[PDB]
Amino acid sequence: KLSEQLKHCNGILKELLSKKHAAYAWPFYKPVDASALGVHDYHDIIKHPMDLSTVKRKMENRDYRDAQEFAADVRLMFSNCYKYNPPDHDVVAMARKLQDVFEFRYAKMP
Ligand SMILES: CC[C@@H](C(=O)OC)[C@@H]1N=C(c2ccc(Cl)cc2)c2c(sc(C)c2C)-n2c(C)nnc21
């Protein structure tokens, strides 16, 4: 079973995956498929890929040791997006909007 802080984190994850954020969260649902997107240098630039399905798998299987490990993975997912893409890219605006949800909810962790 999950700790109280990791239960709060699981609630954040549920919110990030919910329909109310779907219009900007959907790029982050699954691992970036660099070959399908035709982005041949993605894994040259991004050393440690991350996405919400991976965070969800780790949460369900109780892989996270604590809330800070969860937060590191979520921030890594957003960081990779910023690292690869230019600042005016549509996916960067989606990432910042979803990250604002995460950061506000994470700051309210009891
Ligand atoms: C791989 C580098 C980016 C790119 O393809 O170069 C233009 C890429 N962009 C898109 C993207 C493009 C436009 C919109 Cl509106 C939404 C998403 C995207 C993902 S995952 C996904 C299923 C998609 C459609 N992605 C994440 C996450 N980080 N970078 C990206």
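Since chain A takes its numbers from Swiss-Prot, the residues it shows come out as 345-454.
Note: Cβ is positioned from N, Cα and C throughout, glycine not excepted.
A mutagenesis experiment is reported in Swiss-Prot for this position, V376 to A, and the note states: Abolished binding to histone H4 acetylated at 'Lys-12' (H4K12ac). In three-state terms derived from DSSP, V376 (mutagenesis position) belongs to neither a helical nor a strand segment and is classed as coil.
Quoted from Swiss-Prot, the note on the mutagenesis of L381 to A is: Reduced binding to histone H4 acetylated at 'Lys-12' (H4K12ac). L381 (mutagenesis position) carries a helical DSSP state (H, G or I). All chains included, 9 other C-beta atoms sit within 10 angstroms of the C-beta of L381 (mutagenesis position).
A C-beta separation below 8 Å, combined with a sequence spacing of at least six in one chain, links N429 (mutagenesis position) to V435, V436. Where Swiss-Prot documents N429 to A as a mutagenesis experiment, the accompanying text is: Abolished binding to histone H4 acetylated at 'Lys-12' (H4K12ac).
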All-chain count of other Cβ atoms within 10 Å of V376 (mutagenesis position): 20
